[PDB]
Amino acid sequence: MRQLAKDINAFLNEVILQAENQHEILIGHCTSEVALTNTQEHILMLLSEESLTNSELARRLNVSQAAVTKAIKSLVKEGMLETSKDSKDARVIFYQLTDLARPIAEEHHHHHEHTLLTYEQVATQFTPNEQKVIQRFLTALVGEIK
Amino acid sequence: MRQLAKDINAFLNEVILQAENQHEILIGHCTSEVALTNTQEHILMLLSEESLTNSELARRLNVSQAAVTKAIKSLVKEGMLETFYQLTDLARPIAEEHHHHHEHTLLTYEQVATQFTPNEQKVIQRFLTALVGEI
Ligand SMILES: [Zn+2]
Ligand SMILES: [Zn+2]
Ligand SMILES: [Zn+2]
Ligand SMILES: [Zn+2]
């Protein structure tokens, strides 16, 4: 058996461990001045863009409506979200960010960018030809996992 | 930005999705005729090998002691474990199935690796190590 087979198993183990039960991996520490859960921040990021329903948020976040419901209630309660109505949105009423939430959504967005840039750093340690090999590997691996 | 950077992010999300709550990914269906969580099966597998404290199990799976303990209490309630904790006869085929599932998983990764040359495999190895190093 090739060493790589064992490396793949250990790698997947490490990924899951690093995910810390969150629905996503982000590189480095959150820098927000208000401590919201990762899921809460991600919601603020998404809603800073799309005015989604709690049901649509749950599908994207891959969680239960209940969890989203709890997240939203907390966000409304903590003054991160408020109800609103305006000509730019078809919805009769939706949750939009308050001024307090703006920097949070922005920070979480920056955190996603930093995460992608980190993978960019990793990718560029390899030649374009080598990157292609790594691409083929991820495709074959993900094909067996799903 | 290199597309590979985005592919990496997409891949990690898929792994996390596939590992729903579990501490590990396994390939294919669990063929146990019993509806235990993956963590429960894994704990049975380990205890089928040797007696371990809940603290030790937690270090083995890299999960909280709370996670291990809850799994154990359920296993006891389902008649899989008894007082260290030791397997009952009901649990034995399950621990065996979970071990076979692991073997099948490694064999699948072997099949993946052998789609690449020895030199290509090294590249992929360096990649895995570099990626984890940054996480
Ligand atoms: Zn943050
Ligand atoms: Zn996020
Ligand atoms: Zn199983
Ligand atoms: Zn296992």
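For this deposited structure, the header notes the method as X-ray crystallography, 2.0 Å.
Heads up, the Cβ atoms here are built off N, Cα and C, so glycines get one too.
Positions annotated as domain 'HTH marR-type' by Swiss-Prot: A:1-143.
Annotated Zn(2+) 1 binding site per Swiss-Prot: A:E24, A:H42, A:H108, A:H112, in sequence order. Sequence-distant contacts of A:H108 (mutagenesis position), defined as residues of its own chain at least six apart whose C-beta falls under 8 angstroms from its C-beta, comprise A:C30, A:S32, A:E41, A:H42, A:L44, A:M45. A helical conformation is recorded for A:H108 (mutagenesis position) in the three-state DSSP classification.
According to Swiss-Prot, the mutagenesis experiment A:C30 to A carries the following note: Does not affect cellular zinc concentration. According to DSSP, A:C30 (mutagenesis position) is assigned to coil rather than to any helix or strand. When other Cβ atoms within 10 Å of the Cβ of A:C30 (mutagenesis position) are tallied across all protein chains shown, the result is 15.
Annotated Zn(2+) 2 binding site per Swiss-Prot: A:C30, A:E41, A:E107, in sequence order, evidence recorded as experimental evidence.
According to Swiss-Prot, the mutagenesis experiment A:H42 to A carries this note: Strong decrease in zinc binding. Cβ neighbours within 10 Å of A:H42 (mutagenesis position), excluding its own Cβ and spanning all shown chains: 24.
Quoted from Swiss-Prot, the note attached to the mutagenesis of A:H108 to Q states: Strong decrease in zinc binding. Increases cellular zinc concentration.
A:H111 (mutagenesis position) counts 21 other C-beta atoms within 10 Å of its own C-beta, drawing on all protein chains shown. Recorded in Swiss-Prot as a mutagenesis result, A:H111 to Q carries the remark: Does not affect cellular zinc concentration.
While the structure shown retains the original residue, Swiss-Prot records the mutagenesis experiment A:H112 to Q with this note: Strong decrease in zinc binding. Increases cellular zinc concentration. For A:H112 (mutagenesis position), the count of additional Cβ atoms within 10 Å of its Cβ stands at 16 [all protein chains shown].
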For A:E24 (Zn(2+) 1 binding site), nearby residues of its own chain (Cβ under 8 Å, 6 or more apart in sequence):
A:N38, A:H42
Which numbers of helix, strand and coil residues does DSSP report for the domain 'HTH marR-type' (A:1-143)?
89 helix, 8 strand, 46 coil
Would you please pick out, from the binding-site residues A:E41, A:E107, the one with the fewest other Cβ atoms within 10 Å of its Cβ?
A:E107
Whose Cβ lies within 8 Å of the mean position of the Cβ atoms of A:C30, A:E41, A:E107, the Zn(2+) 2 site, other than those residues?
A:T31, A:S32, A:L36, A:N38, A:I104, A:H108, A:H111
Residues near the Zn(2+) 1 site, A:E24, A:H42, A:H108, A:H112 excluded, by Cβ within 8 Å of the Cβ center?
A:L26, A:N38, A:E41, A:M45, A:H109, A:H111
